[PDB]
Amino acid sequence: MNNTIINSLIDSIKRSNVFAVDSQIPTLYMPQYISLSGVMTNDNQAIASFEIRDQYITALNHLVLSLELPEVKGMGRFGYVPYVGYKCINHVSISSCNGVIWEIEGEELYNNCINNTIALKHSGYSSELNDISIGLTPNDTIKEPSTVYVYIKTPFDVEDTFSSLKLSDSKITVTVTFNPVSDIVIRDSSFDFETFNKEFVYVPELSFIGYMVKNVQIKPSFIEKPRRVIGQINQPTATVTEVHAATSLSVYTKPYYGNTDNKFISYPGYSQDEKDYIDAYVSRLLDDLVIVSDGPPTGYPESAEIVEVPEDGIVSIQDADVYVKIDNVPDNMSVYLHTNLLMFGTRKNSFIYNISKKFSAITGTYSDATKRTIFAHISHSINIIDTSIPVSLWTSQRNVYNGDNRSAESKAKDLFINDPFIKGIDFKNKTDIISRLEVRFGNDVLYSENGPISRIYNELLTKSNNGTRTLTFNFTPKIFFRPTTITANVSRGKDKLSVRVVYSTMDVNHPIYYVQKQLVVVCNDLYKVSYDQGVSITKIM
Amino acid sequence: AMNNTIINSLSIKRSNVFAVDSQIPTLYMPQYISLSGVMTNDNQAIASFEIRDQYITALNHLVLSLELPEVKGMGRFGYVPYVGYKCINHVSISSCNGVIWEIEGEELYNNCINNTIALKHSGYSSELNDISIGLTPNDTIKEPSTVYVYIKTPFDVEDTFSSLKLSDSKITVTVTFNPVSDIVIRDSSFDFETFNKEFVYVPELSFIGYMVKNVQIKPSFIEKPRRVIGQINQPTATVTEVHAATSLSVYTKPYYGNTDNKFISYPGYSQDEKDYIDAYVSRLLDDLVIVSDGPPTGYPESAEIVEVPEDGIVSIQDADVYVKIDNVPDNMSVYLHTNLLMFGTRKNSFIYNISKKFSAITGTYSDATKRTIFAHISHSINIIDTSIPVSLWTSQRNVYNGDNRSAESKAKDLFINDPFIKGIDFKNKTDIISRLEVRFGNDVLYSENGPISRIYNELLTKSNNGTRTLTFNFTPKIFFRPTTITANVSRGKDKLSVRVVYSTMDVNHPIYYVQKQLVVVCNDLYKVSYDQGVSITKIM
Amino acid sequence: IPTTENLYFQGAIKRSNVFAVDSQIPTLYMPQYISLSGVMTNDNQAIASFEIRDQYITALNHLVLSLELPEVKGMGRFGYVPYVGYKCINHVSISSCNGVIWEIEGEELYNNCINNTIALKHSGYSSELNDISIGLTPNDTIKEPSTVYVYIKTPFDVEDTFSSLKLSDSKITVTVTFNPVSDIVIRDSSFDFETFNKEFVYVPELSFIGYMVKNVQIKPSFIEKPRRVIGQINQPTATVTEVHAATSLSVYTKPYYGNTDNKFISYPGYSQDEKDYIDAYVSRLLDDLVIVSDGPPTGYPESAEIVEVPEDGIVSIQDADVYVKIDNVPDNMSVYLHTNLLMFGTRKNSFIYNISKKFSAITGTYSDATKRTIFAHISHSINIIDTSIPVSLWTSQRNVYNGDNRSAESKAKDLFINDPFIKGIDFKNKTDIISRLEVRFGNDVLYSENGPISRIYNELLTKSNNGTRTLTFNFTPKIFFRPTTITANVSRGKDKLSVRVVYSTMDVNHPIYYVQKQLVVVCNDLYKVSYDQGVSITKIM
Ligand SMILES: CO[C@H]1/C=C/O[C@@]2(C)Oc3c(C)c(O)c4c(c3C2=O)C2=NC3(CCN(CC(C)C)CC3)NC2=C(NC(=O)/C(C)=C\C=C\[C@H](C)[C@H](O)[C@@H](C)[C@@H](O)[C@@H](C)[C@H](OC(C)=O)[C@@H]1C)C4=O
């Protein structure tokens, strides 16, 4: 230590000790990780029930659901959706003999864990699970058996032991409803889904941190329970009734693919970036987009317009110019460009949405050894929306053209995607289709915004990179304080939350226009956690 | 079920760790409030936001929205990474009694540098930061976008507890903006003259407002940052009237006022050290290795383009460059530019040559596109090379021509005016400080050779890009009165004098001529009193 | 119609103040960053002693050890292990005149900092340090001199000034024992390690945050000291004796490479992902795997089976088919495939583990200019285990075949890896080799598991992606509360923690089977910090 600091200190005011503290004796307890097998029940929806009844387990928290993924054998393309564990959850319910204590919808549990990288990884996020593997023979192993762990985040984990679920000498039932296996699987037509669906069984195990407490001093607390309201298809409104004490309100959009066969051209697999989705789509198209053939290429529909690339290299599709230059092309062969690989239009001789027009430069070298074109660099304007268009909409009734002018080989490689937690109108939820949000508490306008400033606040306040337009009414510390809520006024009709959105106007000649939307409104109501005590007499009969 | 061993294991006063009394908080109601400002115009843009409402009792979490316009026309254009923070010059929160809290643009950015989410919202995408090209005068270079800048204040530390209370006073939030030149990376082709004339800052301030029923206001303490920028290249800077300081930060900034702010390359959205280097290598390669029918044309007379021998090795003095290109036509030969960029202060002395920084170049010539497709490059190019302004290659100090590149390459040079660059390179990799000496009055307060104060700053703040910082306060904020370095007016200990020893560079290296500026940041303690409106008082 | 009401707060007793707090006056103190040079001692093991003796250093925390890495000159391949700073630490000991206050093993300090990205970076994680650099001339600079910073995390940093180590007018000694330089260096046979080991010296400097406190009010506290027990080689048990008050128990595996020369085929350098390890291995093998030669290739052992690739492109190695197609092959030359690059078999008529059979497609273009094959795309089933096999195990006595059928050029590029902190049986600790864990407190079974649910909990509760099978007993916030421990019953015999694992069964014909294992058990015991007659620690019993 230098002299200047010594002189600065070398009087007597009431000071708080910042260099020592009294190590308070905590409640005498003992934790233990407890694992239990359930009871399976079977629209023949799979339901697992876990009963927790023990004199020693005083309190419990940190629920983790294990799932045994079986060995997948056979032919065809198969892969699991990212975070497979969360995606196979439809509903989680924690109940006692008095009724439901806390419950959540599958998507909401996922939304609550979206900022937890570790919980998402344990759930099932690997190249082993999420890459689309191919089976060549009926006995070939597509996927090896694996175990996934789903962190069932509850309000009891917030402040560890302080927030824990205290079993007041009663039975606790944890009920897990599962989504059909079709929701968690990405497969092609070649894959035998019918056999798989029948043969597949959900193999769960519930784990939790149990606490054996000596002379526990139980006190009443407060809990936030989530409620979900899904609006009418393509309707820009949704209402949450009986709102008396709400801590938060979330608003988001979901696509509805019930009007399609849920088939999509491409899928990136484990690689989940916006660029990864785009690159996978470009790769799938390139095979049919630029062809090196001896004369006019064969195997394409009559509707297809495959033009020979001039010496200039530029092929003009209306106003759009495509520069195609392939090296080491054999003298007997020529370079061809598919000028209408995928096209859409609602009126004859009108605006046409052509996927071939979304390319500006294609360069590569022809391989004599593999009889394939090895593409070097592609200049395109392909977006996340293009990769998110269901194949059905290209060949829909609304289209005046054939639509899908790809080869039968390409069409056979299309994958079924039935992920239950998709948001917006694209796989990455990039496109914001809400131009204005209006929240009304009864007749009075509670909140309005054009830009997603509520989403920006949600992302900041929750340290999340994928948030939703959320209104937070509670800025008080949880567990130690009674949560602040938006309070109702039944007499003035201020007992409901009415959400109204203004959807972005889309072009009728773009296939995304026909993707149906659903408004999702999530409300977190406040409940009081009480512990029933008293004497009851019963007539012996 | 619980096992027998744990059961067997289980008058003393014990604290309840399994239950707590859910305390009734102060009755309040939060609301996200958004306001439009008042624009004022060296004709510097200033946005004023006035906050006053009988129901807005307190506020925190200031977020500034910015409407980036559609950019149309010809040329290369892109935004600097974290565009939102970069366009902020100064933020000032004041009342009728004066300024409550204020910050310089760079300091606000420095405070949010460890916040990934805040940085992303600010504007960090391929859509904004990649250098896009406009082909026709009506072509859209950049689509309109909205960016969100988190104005981190001392009021967010402990949420409602730390929040700024409004004692029936008018709170003004003043945002001074940097010129649009600082947030834009563009080439000569881009019509910046029209862009600068037509561009307008479109701001909107958002904050979390609180309606508090019967608020019980108490006095608090606030840390306000002060910045002192030293004389260009001067290894000294002094902070006067230091009476109660919580911290002191020291860093360096480059100065490019002696250049045209033009640089050869830029990686765009990809911001790693390797990304900067790879972009530079890519830009030089087409001029470095030429496949031509006879001696290549279009280069200055000063250029020394040598034909690559059958051996493949071209010797530039002591440096050997292996150049081997596949599928070269019979009528054409492989050439190496042996002096692409050169610098020297004397005619027969040491030369800094960029071509000598290459050891192996391999590729395949494309007959279809008439260009060389490079496979693998072995080089010793560093982050400093990518950070040299073009002006320094053709400077007066240089005995050589300097820039022996083609007119095509020179036309692709980009103007970079990022206001928050640190050190002498874009990634602030090179540490140019050999010694730090901090004096309080006349006495040496702290002395260091290695950047151990930076290592402590990075550890204690969980940041990967920190500064040489002396922290005097290790006491928890809000709940305690901050610990400070106290002054002695009588003894003369009322100023912080920083003296550095810059590491000396080679005069024959162009980086030597990059001007430096020493930045000293001091955080003074102020008392916040709500008697007769909101007012701050300097602890002395 | 476009107008929407802009109204504020449209949703409106002893109360705790949530909008204001009393700014308590703290203890009068002054911090200072203090740096000290040590005293080097030399089994000739390196030991650095730092004596802290000052009447004004009242308390201290945040220990940071600086290390001056020298300029590395000469020929051969050389690079440092990632996080070089932590890897050179063997043991850290903080002691006073009364004895040891706190101490840690090198690996445990690293384990405690594994979730701290910043601390790991400061330690030495750069392309400059970790990439394997090559020296061409005896005076060529391989590595430039560098300074690394090792954050010696102690229990005194938990609650900053509150948790800080107080110096009761006593001399505090910080002793740092260093691992041999062999442990922190990755080099080939060409590199003169004999001279390097002789010329290398550890150049340390200890830094800490010292606090000069005016009228300090010292109070007794509690400290957790880690204890490590390493089981006998290939022994599935390990016991921790005298367990009286433990806060946690960690169990993990380590490989033992003493039965090998510590040489490995490949190393990715700075790039440390699972894919980076795999890609580096594939790259190293490709040079010998696919050969473009004028007639049968030379330089390989007689044991090697190099087959000419047919016009078909398919080379069949038993039931495995390898598609090899190289472009621009000269007319005087042919394409060859090494069908047994690396092979292992316990019997002559048994299952043979062949690395060449792990490849399905190899495509590239031959360069006439550089006389090399430039590989475009490789389809393989190479895993993290393959990259983790020591070269010695390919040519071991157990193998009835030659094993290593690579060229002398490839074999000369093999690197010595002596990283002291490797876990599991692979470099990334991906493969879980424990099928069952049994923890006993005395003779009674305390905890048993099949799946790694204790590791899943460790990873969740500590927000770490690289955790260990850990049993936590303390769920109470440190420093404010007295830590909750598993208490002993000396009379009943429960005064020891006995761990037992059941290793997952591997195939005898796979070289990984012969990688020897060591069980590591870490126990954190509770000690009382008493400041009567200087600083001293007492074991809670
Ligand atoms: C909402 O929760 C709050 C408490 C109530 O919850 C209670 C009911 O459960 C607690 C739990 C679970 C705790 O772990 C602590 C306390 C309490 C409670 O009382 C403390 N209670 C006191 C007891 C003594 N008084 C007065 C005086 C003598 C100093 C102060 C509080 N100190 C306390 C601590 N800290 C210390 O002693 C030490 C060794 C250091 C403290 C440093 C600073 C000061 C804190 O870091 C500060 C930022 C803190 O306020 C937040 C971490 C948080 O507050 C918020 C708003 O976020 C609390 C956890 C605790 O660790």
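Along the chain as shown, residues are numbered 1 onward.
Method of determination (from the header): X-ray crystallography, 2.9 Å.
Every residue, even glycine, has its Cβ placed from backbone N, Cα and C.
For the mutagenesis result C:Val21 to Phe (Swiss-Prot position 24), the note given in Swiss-Prot is Confers 35% resistance to rifampicin. The note that Swiss-Prot attaches to the published mutagenesis C:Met30 to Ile (Swiss-Prot position 33) is: Confers 20% resistance to rifampicin. Among the mutagenesis results in Swiss-Prot, C:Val216 to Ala (Swiss-Prot position 222) has the note: Confers 40% resistance to rifampicin. The residue drawn here is the original one. For the mutagenesis of C:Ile479 to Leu (Swiss-Prot position 485), Swiss-Prot gives this note: Confers 60% resistance to rifampicin. The structure shown keeps the original residue. As a published mutagenesis entry, C:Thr505 to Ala (Swiss-Prot position 511) appears in Swiss-Prot alongside the note: Confers 35% resistance to rifampicin. C:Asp507 to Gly (Swiss-Prot position 513) appears in Swiss-Prot as a published mutagenesis result, with the remark: Induces the protein to polymerize into flat, purely hexagonal sheets instead of the curved hexagonal/pentagonal coats that are normally seen on the surface of IV membranes.
Feature map: annotations from Swiss-Prot on the structure.
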residue	record	CB count, 10 Å
C:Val21	mutagenesis position	15
C:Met30	mutagenesis position	22
C:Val216	mutagenesis position	20
C:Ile479	mutagenesis position	17
C:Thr505	mutagenesis position	9
C:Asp507	mutagenesis position	12
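C:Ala12 and C:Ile13 flank a stretch of 15 residues with no modelled atoms, and their CA atoms are separated by 17 Å.
At the Cα atoms, C:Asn42 lies 8 Å from C:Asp43, with 3 residues between the two left unmodelled. With a cut-off of 6 Å between Cβ and the nearest atom of ligand 1, the mutagenesis positions C:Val21, C:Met30, C:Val216, C:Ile479, C:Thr505 reduce to C:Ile479.
Checking the mutagenesis positions C:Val21, C:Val216, C:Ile479, C:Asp507 against chain A with a Cβ-Cβ cut-off under 8 Å leaves C:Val216, C:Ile479. Classification of C:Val216 (mutagenesis position) by DSSP places it in coil, neither helical nor stranded. You'll find the Cα of C:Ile479 (mutagenesis position) roughly 22 Å from the Cα of C:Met30 (mutagenesis position). The two recorded residues, C:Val216 (mutagenesis position) and C:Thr505 (mutagenesis position), have Cα atoms 59 Å apart. Checking the mutagenesis positions C:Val21, C:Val216, C:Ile479 against chain B with a Cβ-Cβ cut-off under 8 Å leaves C:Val21. Between C:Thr505 (mutagenesis position) and C:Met30 (mutagenesis position), the C-alpha separation comes to 59 Å. On the backbone, the CA of C:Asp507 (mutagenesis position) and the CA of C:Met30 (mutagenesis position) stand 63 Å apart. Under the DSSP three-state reduction, C:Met30 (mutagenesis position) is assigned to strand. C:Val21 (mutagenesis position) is 24 Å away from C:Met30 (mutagenesis position) when you measure Cα to Cα.
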